[PDB]
Amino acid sequence: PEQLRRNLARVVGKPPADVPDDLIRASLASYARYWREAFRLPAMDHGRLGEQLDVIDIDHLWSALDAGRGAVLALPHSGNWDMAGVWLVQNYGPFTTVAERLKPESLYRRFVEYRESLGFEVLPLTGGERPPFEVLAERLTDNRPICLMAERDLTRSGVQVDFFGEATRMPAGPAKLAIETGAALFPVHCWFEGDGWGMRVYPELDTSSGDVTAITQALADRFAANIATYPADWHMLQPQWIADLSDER
């Protein structure tokens, strides 16, 4: 919860102690809401959710699937993204994504089971039959959408970028897959709109440069703009910015 305060401190541009108490309370309540919904989500009426929830500017994705290009949906850890996946399963169908292999293994199996119970194909970042990036590229060349949580990747293979004025690292997956397959790279945002769920697809990024850093940086700029719009719904309690970290890669 302390690191959450330090991150909203970066999001709003104030020292940690000056972050509004109402924002901290709303962020903790939203994070709790995410877990409260993740508990009961496999048991809810997914047909109802798919029929009653809407996605702003969803047609960008449709048009990219009408063009046969595929689509990479990159969104930050905001709102409830498992509900957005449920929505996509009901209004389009199963899509493929990757999940970090957590420890213990029983826990990773639990998360795989959980997301599979929503209708997703989950590819193991390690220990799978094939390299995940190449299965994703195959999904993209078949004109199908993949969804990647693309605002945090603090490993040696992360793309260093500016994020609210400070240095972070974000995954390279979306840009490498949009380049290699020509798929439209759409920034996506989910948030909590009252007792409902708000979701939005934004215009696809310009991949003309072929520069993975420039593309991931424009993706970061869009994520930061959306988080700044819905600051209470971005439940990033892990260290996000480099300075709150120690040691090398």
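Heads up, chain A uses Swiss-Prot numbers, so what you see runs 50-298.
The header says X-ray crystallography, 3.7 Å.
Just so it is clear, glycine is given a Cβ too, placed from its N, Cα and C backbone atoms.
As recorded in Swiss-Prot, the features of this protein are as follows:
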MUTAGEN   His126 to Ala  Loss of transferase activity
ACT_SITE  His126  active site, proton acceptor
BINDING   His126, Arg164, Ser206, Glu229  hexadecanoyl-CoA binding site
MUTAGEN   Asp131 to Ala  65% decrease in transferase activity
MUTAGEN   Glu149 to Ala  25% decrease in transferase activity
MUTAGEN   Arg164 to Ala  20% decrease in transferase activity
MUTAGEN   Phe182 to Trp  Loss of transferase activity; when associated with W-197
MUTAGEN   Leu197 to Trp  Loss of transferase activity; when associated with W-182
MUTAGEN   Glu200 to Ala  Loss of transferase activity
ACT_SITE  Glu200  active site
MUTAGEN   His284 to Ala  50% decrease in transferase activity
Inter-residue Cα distance where the pair is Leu197 (mutagenesis position) and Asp131 (mutagenesis position), in Å: 12
Proximal residue to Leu197 (mutagenesis position) among recorded positions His126, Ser206, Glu229, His284 (C-alpha distance): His126
Inter-residue Cα distance where the pair is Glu200 (mutagenesis position) and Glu229 (hexadecanoyl-CoA binding site), in Å: 20
For hexadecanoyl-CoA, whose listed binding residues are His126, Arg164, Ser206, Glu229, the greatest C-alpha pairwise distance in Å: 27
Collapsed DSSP category at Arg164 (mutagenesis position): helix
Cα proximity to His126 (mutagenesis position), best match among recorded positions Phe182, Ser206, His284: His284
Among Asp131, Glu149, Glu200, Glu229, the one of these recorded positions whose Cβ has the fewest neighbouring Cβ atoms within 10 Å: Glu149
Long-range Cβ environment of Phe182 (mutagenesis position), under 8 Å and at least 6 residues apart: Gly222, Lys225, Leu226
In three-state DSSP terms, the structure that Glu200 (mutagenesis position) belongs to: coil
